[PDB]
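Asker: Would you mind keeping the following structure in view while I ask a few things?
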There are 4 protein chains.
Amino acid sequence: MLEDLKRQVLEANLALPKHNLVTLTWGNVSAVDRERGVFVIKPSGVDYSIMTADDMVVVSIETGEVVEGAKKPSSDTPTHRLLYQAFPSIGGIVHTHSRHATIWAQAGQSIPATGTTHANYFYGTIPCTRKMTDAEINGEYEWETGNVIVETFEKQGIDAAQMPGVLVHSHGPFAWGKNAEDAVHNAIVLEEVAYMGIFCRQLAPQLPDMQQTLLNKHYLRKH
Amino acid sequence: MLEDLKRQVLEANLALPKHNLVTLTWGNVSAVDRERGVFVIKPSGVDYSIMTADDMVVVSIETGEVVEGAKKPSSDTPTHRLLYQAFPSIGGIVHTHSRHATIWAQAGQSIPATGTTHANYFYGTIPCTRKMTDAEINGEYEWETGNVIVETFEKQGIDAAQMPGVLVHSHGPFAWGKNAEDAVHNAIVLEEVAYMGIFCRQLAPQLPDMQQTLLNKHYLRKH
Amino acid sequence: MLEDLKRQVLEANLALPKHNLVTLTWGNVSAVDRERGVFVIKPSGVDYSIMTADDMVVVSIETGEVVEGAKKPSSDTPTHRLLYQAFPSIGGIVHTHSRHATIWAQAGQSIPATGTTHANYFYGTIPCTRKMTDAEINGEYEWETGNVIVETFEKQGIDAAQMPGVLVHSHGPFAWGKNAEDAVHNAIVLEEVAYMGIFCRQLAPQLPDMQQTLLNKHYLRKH
Amino acid sequence: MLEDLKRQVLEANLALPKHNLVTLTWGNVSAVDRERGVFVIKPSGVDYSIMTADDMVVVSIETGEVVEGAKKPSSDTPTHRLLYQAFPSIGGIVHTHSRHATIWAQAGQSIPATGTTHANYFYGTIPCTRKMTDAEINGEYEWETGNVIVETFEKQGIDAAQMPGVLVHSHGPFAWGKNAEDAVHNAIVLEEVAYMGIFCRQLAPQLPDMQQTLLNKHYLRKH
Ligand SMILES: [Zn+2]
Ligand SMILES: [Zn+2]
Ligand SMILES: [Zn+2]
Ligand SMILES: [Zn+2]
């Protein structure tokens, strides 16, 4: 029904393995069409090497019901859905277990801004969520994963339009952007700064976060 | 005699270098046919770039005798054989010296479950065996390697159907699955969580294992 | 106007992703034509996969004005320009956020010469600049970035003709050479010794810099 | 004059970049023909992408004089020559600055045998030479590099036929084998165990070397 959108999502999903952000069939990308009140996401149970635009599922932003698609949508759909409702300014969402961002997630630590690379895409510390409670995990898990992300941002007063990424404790990174592609680009940068953050800490364990002035210069410049 | 099986094993063996789990000619994959009472394994002394389905050797589960094949079977055949007898629920076995899982093996340490990535494929700590005794090593080595793996699981009360992987002290990883391919996939995940485990420990040296509830959620969900 | 130069710069810019020194559209290479009093640099807002020789911008060494080009020049142009004026003996300049050199930059640490690999291309410690002041950052930023590099070399008495590289605190590496290509080669070596420096320090935290005699032997030999 | 030999050396040299053991034009492989009293080595000043069998230089084992070749031989030729004279049982020599083996070399540390991977190709600790003296470095450098390697083996009573590799302090690895190809394979394994050695030490800083029985089992088995 939104072929050009299914195209953008399809291509973004195929970009995941190309940029070495995923292995096997992990990861998923989706894009939203606000006026349509629906979002398109990667299908569940489909290899990237077989995946076609027609496999992309159409889901209702409001009810989470599949508006079009023969395939089952990604099991992470509720999280995507929740985030679209919570963050009005986002147009695309990426979820992967990219190695280095996931290392930070598993460590339960937030990625501090120590470089201009990071400053160009994330306005400050990339937050790692608190652990989910036993209740949240055994309840509507994916949806709750979304709630934990949103709570993290509200409690810490972080603007989602200025921080297109987050780490889910013991799980992995979630990133987003203006559209499917933009979302994928933010995901690849999140992985890059995660990688560099590990080793810059090793070289300088008592390294202070970058100068606020430098952070501002680079983030405010773009956007 | 089981061309379709020799095909599955051949392709799984060719997948090893493609997924960067092996170098030169290290590694080997095999698949079993219970009703036939035989398993098919990679040949010894054959480059992956030359390897053909006909090179796959057929071996007796009960006697370890080669039922069909011009080439000599992998020197690890006894280990595979032992594991098939010991673990009834397995249909394929992978052995490699994939770098990161091997780093843990050489360190003689078990890979703790610190993420959902790990939880999705291994139900808990991926065990590293104790060192083999001088007698075991100088006896029927490969077979003894199998016995050490099995003892590890029995002593620690770990169900092989829920933990498709193990690290052999000072040696390397062994993984298995429902079939040759499934076995290969578990092998690649074992390498991924081994990689991430190294660095998540570095970021958080006193990091506790993941929440049991989270572990259960992810493992019990699949399967 | 200098097609053969735009060719050299174009090809050098396309070499950046090929040598895994860049991601997305980061990085930029330029080459100068002293007699012409102009330098050619990568355009801003152009994917490497689309980039053509015609996209290369021509800029005035003296005024920084674009002498020819439909596209906007890289935002790092002022830095390049400043460096050409400051260092007469350089013919090409490379700027990237290559992961490992950037890790050192973010750590705010200089890369010590601990090997012959390093000695072959950099005559001594590869310097990391001091942090830029709030004023410098909020002023003519790129130009000031150049001034900080130059001050680093003058204060520390380092000859730019013998040290074709520098790390900008919290930012990334800048490298240069006799021409666009030579500049790119120095950039790739800077990344290699940055990578090895991290881990050689890990293996030997109290490792002294390499023998001066060895350093001299290798650097003075070439050149 | 020995086209089939120039072929083996050519192909081995082209294998260096393919196995990611080299960058730019670093590294060199050579093979010897004892009965002929000559060895063939990679030429100096030739990109791997242009390199042809005819570019391979023929050198006298006894005098180090070029018996055939339009191109200048690798600057490491004296080292190769010395090693051929010193170690009668070797038929090929590889020299690279492969990242991880070089990290150990720069750290001035020997790679301890902590795994079967290592045991399969190197019978024990892979030695790192002592630092060269100012005199050795400023004398016939490459030849002296060879003498330091040989002294290392004699002083420590290590059989070159059982240890096809060595690390030259602050420099890089040298490996050898029965022929050009065998030499290249040993070089790639040296890099693999160097990589794993770094991180296995990190996981277990007080890790003892592998069981002698295990070391013997694996090395004595092959060969
Ligand atoms: Zn996930
Ligand atoms: Zn093995
Ligand atoms: Zn930059
Ligand atoms: Zn060298």
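Per deposition record, X-ray crystallography, 2.1 Å.
Cβ coordinates come from backbone N, Cα and C, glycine included.
According to Swiss-Prot:
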- B:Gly27, B:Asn28, B:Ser44, B:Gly45, B:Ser74, B:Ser75: substrate binding site (BINDING)
- B:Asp76, B:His95, B:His97, B:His171: Zn(2+) binding site (BINDING)
- B:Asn28 to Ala: Strong decrease of the affinity for L-ribulose 5-phosphate (LRu5P) (MUTAGEN)
- B:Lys42 to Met: Strong decrease of the affinity for L-ribulose 5-phosphate (LRu5P) (MUTAGEN)
- B:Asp76 to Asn: Mutant shows a strong decrease of the catalytic efficiency, but it retains considerable epimerase activity. The affinity for L-ribulose 5-phosphate (LRu5P) is relatively unaffected (MUTAGEN)
- B:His95 to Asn: Mutant shows a strong decrease of the catalytic efficiency and a reduced affinity for Zn(2+) (MUTAGEN)
- B:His97 to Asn: Mutant shows a strong decrease of the catalytic efficiency and a reduced affinity for Zn(2+). Inhibited by glycolaldehyde phosphate (MUTAGEN)
- B:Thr116 to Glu or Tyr: Loss of the epimerase activity due to an increased steric bulk introduced by the mutation which causes a conformational change that is incompatible with catalysis (MUTAGEN)
- B:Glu142 to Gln: Mutant shows a strong decrease of the catalytic efficiency, but it retains considerable epimerase activity. The affinity for L-ribulose 5-phosphate (LRu5P) is relatively unaffected (MUTAGEN)
- B:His218 to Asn: Mutant shows a strong decrease of the catalytic efficiency, but it retains considerable epimerase activity. The affinity for L-ribulose 5-phosphate (LRu5P) is relatively unaffected (MUTAGEN)
Asker: Near chain C: which of the recorded positions B:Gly27, B:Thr116, B:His171 have their Cβ closer than 8 Å to one of its Cβ atoms?
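Answerer: Contact set vs C: none.
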Asker: Which recorded positions (B:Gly27, B:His97, B:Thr116, B:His171, B:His218) come close to chain D, taking a Cβ gap under 8 Å as close?
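Answerer: The recorded positions close to chain D are B:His97, B:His171.
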Asker: How many Å separate the Cα atoms of B:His95 (mutagenesis position) and B:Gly27 (substrate binding site)?
Answerer: 5
Asker: Checking proximity to ligand 1 here: which recorded positions out of B:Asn28, B:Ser44, B:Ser74, B:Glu142 have their Cβ closer than 6 Å to it?
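Answerer: With ligand 1 as the reference and 6 Å as the Cβ limit, the list is empty: none.
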Asker: How long is the line from the C-alpha of B:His171 (Zn(2+) binding site) to the C-alpha of B:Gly27 (substrate binding site), rounded to the nearest angstrom?
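Answerer: With the alpha carbons as reference points, the distance is 12 Å.
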Asker: Using C-alpha positions only, work out which of the recorded positions B:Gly27, B:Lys42, B:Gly45, B:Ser74, B:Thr116 is nearest to B:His97 (mutagenesis position).
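Answerer: Nearest listed residue in space: B:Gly27.
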Asker: Once the DSSP letters are reduced so that anything not helix or strand counts as coil, what is B:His95 (mutagenesis position)?
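Answerer: In the DSSP reduction, B:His95 (mutagenesis position) maps to strand.
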Asker: Check B:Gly27 (substrate binding site) against DSSP and tell me helix, strand or coil, would you?
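Answerer: In the DSSP reduction, B:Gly27 (substrate binding site) maps to coil.
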Asker: Near chain A: which of the recorded positions B:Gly27, B:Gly45, B:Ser74, B:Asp76, B:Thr116, B:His171 have their Cβ closer than 8 Å to one of its Cβ atoms?
Answerer: B:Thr116
Asker: Just name the most isolated of the mutagenesis positions B:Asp76, B:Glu142, going by other Cβ atoms within 10 Å of its Cβ.
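Answerer: Output over mutagenesis positions B:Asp76, B:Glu142: least Cβ neighbours within 10 Å is B:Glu142.
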Asker: To test your reading of the substrate site: which residues beyond B:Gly27, B:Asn28, B:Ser44, B:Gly45, B:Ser74, B:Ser75, same chain only, put their Cβ within 8 Å of the Cβ centroid of those residues?
Answerer: B:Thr25, B:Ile41, B:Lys42, B:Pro43, B:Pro73, B:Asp76, B:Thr77
Asker: In whole Å, how far is B:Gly45 (substrate binding site) from B:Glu142 (mutagenesis position) when you measure between their Cα atoms?
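Answerer: A Cα-Cα distance of 17 Å.
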Asker: Taking each of B:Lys42, B:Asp76, B:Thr116, B:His218 in turn, which of these mutagenesis positions have a Cα lying within 10 angstroms of the Cα of B:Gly27 (substrate binding site)?
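Answerer: Cα within 10 Å of B:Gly27 (substrate binding site): B:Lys42, B:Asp76.
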Asker: Measuring Cα to Cα, tell me the gap between B:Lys42 (mutagenesis position) and B:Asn28 (mutagenesis position) in whole angstrom.
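Answerer: So the alpha carbons of B:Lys42 (mutagenesis position) and B:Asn28 (mutagenesis position) sit roughly 6 Å from each other.
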